[PDB]
Amino acid sequence: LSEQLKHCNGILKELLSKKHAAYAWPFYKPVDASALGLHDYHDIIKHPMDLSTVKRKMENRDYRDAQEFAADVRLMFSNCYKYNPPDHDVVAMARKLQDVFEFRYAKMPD
Ligand SMILES: COc1ccc(CCc2nc3cc(-c4c(C)noc4C)ccc3n2C[C@H](C)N2CCOCC2)cc1Cl
């Protein structure tokens, strides 16, 4: 639905909003592995994803349905849970942002 894609865009805007910036910020841009010294990142993560990429895809009308959008958002979180030890600060931030996402995604119009 166009309606469902608008709900997805609303979620995306919320994830990027000041309200959630304290825990969303690591997810704003692609992981710069070389800059961070994470020289194994691209050997472990096959499909990098981040909120700027989700935004560009939405703006370019790449997503054809809500589930395609959701798969990229969940991919972003899964990459974080795969790469980082579960006690890492960034994983705590991911869990909080994923809670924001999942509870609002569940309110999808249908
Ligand atoms: C110009 O504005 C910026 C400022 C900072 C960044 C990227 C910084 C960054 N971006 C990061 C992305 C990750 C990350 C994520 C998210 N998922 O796996 C990894 C690795 C991890 C660290 C990242 N870090 C380092 C920081 C200091 N984190 C360390 C760990 O605890 C949370 C804070 C990018 C931009 Cl564009």
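We number chain A the same way Swiss-Prot does; the residues here are 346-455, in that order.
When the header is checked for method, it gives X-ray crystallography, 1.4 Å.
Heads up, the Cβ atoms here are built off N, Cα and C, so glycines get one too.
Among the mutagenesis entries in Swiss-Prot is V376 to A, noted as: Abolished binding to histone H4 acetylated at 'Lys-12' (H4K12ac). In this view, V376 (mutagenesis position) is surrounded by 21 other Cβ atoms within 10 Å of its Cβ, with every protein chain counted.
Quoted from Swiss-Prot for the published mutagenesis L381 to A: Reduced binding to histone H4 acetylated at 'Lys-12' (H4K12ac). Summarising the environment of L381 (mutagenesis position), the number of other Cβ atoms within 10 Å of its Cβ, over all protein chains shown, is 9. When secondary structure is read from DSSP and collapsed to three states, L381 (mutagenesis position) falls in the helix class.
Quoted from Swiss-Prot, the note on mutagenesis experiment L383 to A is: Reduced binding to histone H4 acetylated at 'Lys-12' (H4K12ac). Sequence-distant contacts of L383 (mutagenesis position), defined as residues of its own chain at least six apart whose C-beta falls under 8 angstroms from its C-beta, comprise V376, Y428.
DSSP gives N429 (mutagenesis position) a coil state; it is part of no helix or strand. In Swiss-Prot, a published mutagenesis experiment is listed as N429 to A, annotated Abolished binding to histone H4 acetylated at 'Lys-12' (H4K12ac).
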>> Give me the CA-CA distance between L381 (mutagenesis position) and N429 (mutagenesis position), in Å, as a whole number.
In response: 13
>> Counting only residues 6+ away in sequence within the same chain, which have a CB under 8 Å from the CB of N429 (mutagenesis position)?
In response: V435, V436
